[PDB]
Amino acid sequence: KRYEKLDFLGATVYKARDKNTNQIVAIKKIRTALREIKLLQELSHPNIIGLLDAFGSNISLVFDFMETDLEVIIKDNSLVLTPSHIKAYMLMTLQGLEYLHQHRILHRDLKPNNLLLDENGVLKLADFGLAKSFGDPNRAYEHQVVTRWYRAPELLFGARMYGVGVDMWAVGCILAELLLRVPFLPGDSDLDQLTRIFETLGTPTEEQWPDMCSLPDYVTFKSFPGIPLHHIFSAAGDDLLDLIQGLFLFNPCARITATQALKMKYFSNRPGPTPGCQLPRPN
Ligand SMILES: Nc1ncnc2c1ncn2[C@@H]1O[C@H](COP(=O)(O)OP(=O)(O)NP(=O)(O)O)[C@@H](O)[C@H]1O
Ligand SMILES: [Mg+2]
């Protein structure tokens, strides 16, 4: 309507120019979008993508333009991530997520390519296509799960009741991927995803996860010992290992929350988070 289509980016996404401010934006063109406009229009947090406008003739959602995303950074061999880089990305991720959870919203699709980065190193959660108020019902056969590699074990065992844990597990997978620069648990099937979770983190005992055997799709895997976190992340300090451990607890009620994650010593310890403007950018 009042936007000129500049470059194509990848539903269909275009770069554009707002003729009011001459501001550069991203326009996403196509009931998935109804629920999205509802939440996103009224939210406002630096680390949550802003919905600037919408119009219907199909639906077009107008978003802040973000020059890159975490997956691009992770896959870019010319960039080396320092401990301070990783700390900055996690802090922005968790502050965004803490906001959402305080507003009783689950993202439900956290993965590196949904953490967008602007030219000033501001990270923003995006793609609220699966986002849900905590108390909304979970559909029978149209149930929307994150891509498998970021997916919490309770979801892989068919949980219909879940909460904050699904996002926090994903956040642990994103952290692991920042550290390893490859996906942490790349399952090739939903069963193989559980296999990989268990042979890496151990097959849960009933005291680690009391209610596991009563999940709708529970089945008996072999007992795997797991691998010590300090062996997997050989460059991570004890403070980072404690955060990673908290994010991958099997019991979704024991798993660390965004708020608890942000209060951990990791975030107050040296080295500090990289200022956004010094974060490494694809050249
Ligand atoms: N706000 C934005 N600013 C700049 N580029 C963007 C923005 N949002 C999306 N893009 C780009 O457009 C592409 C469209 O991909 P997209 O379809 O959003 O991801 P997807 O996970 O494959 N499907 P979807 O469910 O639509 O997210 C992305 O990979 C980005 O490179
Ligand atoms: Mg996406």
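Swiss-Prot numbering applies to chain A: residues 10-19, 24-43, 57-82, 85-311, in that order.
Looking at the header, which is where the method is noted, we find X-ray crystallography, 1.8 Å.
Here the Cβ of each residue, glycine as well, is placed from N, Cα and C on the backbone.
Annotated features, as they stand in Swiss-Prot:
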type: ACT_SITE; residues: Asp137; note: active site, proton acceptor
type: MUTAGEN; residues: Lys41 to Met; note: No effect on interaction with HINT1
type: MUTAGEN; residues: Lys41 to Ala; note: Total loss of activity
type: MUTAGEN; residues: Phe91 to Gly; note: Enhanced capacity to bind ATP analogs
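Distance between Cα atoms for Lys41 (mutagenesis position) and the residue listed as 'active site, proton acceptor': 17 Å, as a whole number.
Think of the gap as 4 residues with no coordinates, bounded by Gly19 and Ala24; the Cα atoms of those bounding residues are 8 Å apart. Remark: the residue listed as 'active site, proton acceptor' has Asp155, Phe156, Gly157, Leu158, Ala159, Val174, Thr175 as non-local neighbours, by Cβ distance under 8 Å and separation of at least 6 in sequence. In this view, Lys41 (mutagenesis position) is surrounded by 21 other Cβ atoms within 10 Å of its Cβ, with every protein chain counted.
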